[PDB]
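> Sharing a structure with you now.
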Amino acid sequence: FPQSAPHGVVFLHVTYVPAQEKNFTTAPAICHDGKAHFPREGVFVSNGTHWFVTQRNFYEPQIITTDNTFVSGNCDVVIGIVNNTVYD
Amino acid sequence: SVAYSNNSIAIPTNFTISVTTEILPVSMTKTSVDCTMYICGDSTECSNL
Amino acid sequence: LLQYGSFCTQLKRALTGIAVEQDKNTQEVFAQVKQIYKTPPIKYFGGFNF
Amino acid sequence: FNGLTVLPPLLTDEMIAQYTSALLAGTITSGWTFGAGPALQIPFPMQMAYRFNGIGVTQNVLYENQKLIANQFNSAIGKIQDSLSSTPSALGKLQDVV
Ligand SMILES: *[C@@H]1O[C@H](CO)[C@@H](O[C@@H]2O[C@H](CO)[C@@H](O)[C@H](O)[C@H]2NC(C)=O)[C@H](O)[C@H]1NC(C)=O
Ligand SMILES: *[C@@H]1O[C@H](CO)[C@@H](O[C@@H]2O[C@H](CO)[C@@H](O)[C@H](O)[C@H]2NC(C)=O)[C@H](O)[C@H]1NC(C)=O
Ligand SMILES: *[C@@H]1O[C@H](CO)[C@@H](O)[C@H](O)[C@H]1NC(C)=O
Ligand SMILES: *[C@@H]1O[C@H](CO)[C@@H](O)[C@H](O)[C@H]1NC(C)=O
Ligand SMILES: *[C@@H]1O[C@H](CO)[C@@H](O)[C@H](O)[C@H]1NC(C)=O
Ligand SMILES: *[C@@H]1O[C@H](CO)[C@@H](O)[C@H](O)[C@H]1NC(C)=O
């Protein structure tokens, strides 16, 4: 938003800042049925026993489904792959 | 020192809305000068030189 | 020389302004962050060599 | 010198080096997050995948060619020292001021 001052201008900038982060464990891809799955948009994350997929700027876990993943590859090339079940 | 490791990530769970200010000059004063009155005053002989 | 005027004050002011600006330039370019981050003791970043 | 003096700069070279090292550590260990708030960890290959995804290339391209990309980056970094040393007037801009 702008404002006027003698011989000049003043700007009020409204911005967004994150807060209250938390540790998590991550993997690059998920192996299942001999196929590799990558996230369409987001990052894989683990709470200790189960795996979810979440957007990268706000914690909102979701169940891993073929809706929000694409296969495009195999299970024997990526480094650090972790195998788990993928629903439908 | 941030705790780097090749299988760990951090993700924010809350946000904040912040407002800041920035100040910028734009224009300055407009002046004008008359030579003869400043230099020579009313001296008639001075203007000839 | 004292009869010529006040040119020396102007000279000193201009030079001082230039010097202060010289300090401000470096301060504005480099002093971006607020924390002094340190690299981890083990330098393995997936194969990249820094 | 006859009334001419040179004043020392406020920041020493060591302080500038510390600033540069801080910037490098922050960008290696966090990415672009430390410039907008608190710094958040992320493994380096995942950050590189994010950066590929920002020019129109999918993640599987990175993850399936990790070693080739790492080797190319290492060679490119290695060539810079020789490139700077060889060319004589590579640093003319800084010399002109002096
Ligand atoms: C996210 O942060 C906001 C702001 O700090 C939290 O809102 C506060 O919540 C506490 C507890 O409910 C209240 O006592 C405060 O009055 C709230 N602040 C304001 C300005 O209303 C919010 O609870 C946080 N959310 C989570 C999930 O942690
Ligand atoms: C990262 O690159 C540097 C630069 O090539 C490597 O350091 C070289 O290591 C070899 C064998 O250890 C030496 O023969 C060279 O003399 C070293 N070069 C310099 C400039 O010291 C370093 O080994 C590489 N890091 C890793 C983990 O491979
Ligand atoms: C994330 O893990 C590191 C490693 O122990 C820890 O120091 C840090 O506090 C954790 N993050 C949070 C928000 O607790
Ligand atoms: C992880 O998530 C599962 C599914 O909601 C839950 O049952 C489990 O208790 C969670 N673990 C922790 C440590 O919160
Ligand atoms: C699943 O992963 C584990 C550990 O990486 C591995 O031992 C196992 O062979 C994998 N599953 C299959 C079917 O290969
Ligand atoms: C990278 O991961 C391996 C596990 O394969 C681990 O041994 C190593 O310590 C990790 N790197 C760092 C810097 O911790």
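We're sticking with Swiss-Prot numbering for chain B, so the shown stretch reads 704-752, in order.
Per the header of the entry, the method used was electron microscopy, 3.2 Å.
Keep in mind that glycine also has a Cβ here, set from the backbone N, Cα and C atoms.
When I checked Swiss-Prot for this same protein, it listed these features:
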VARIANT   B:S704 to L  In strain: Omicron/BA.2.12.1
VARIANT   B:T716 to I  In strain: Alpha/B.1.1.7
> Which of the three DSSP-derived classes (helix, strand, coil) applies to B:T716 (variant position)?
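In the DSSP reduction, B:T716 (variant position) maps to coil.
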> Using Cα coordinates, what distance in whole Å links B:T716 (variant position) and B:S704 (variant position)?
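Cα-Cα, rounded: 21 Å.
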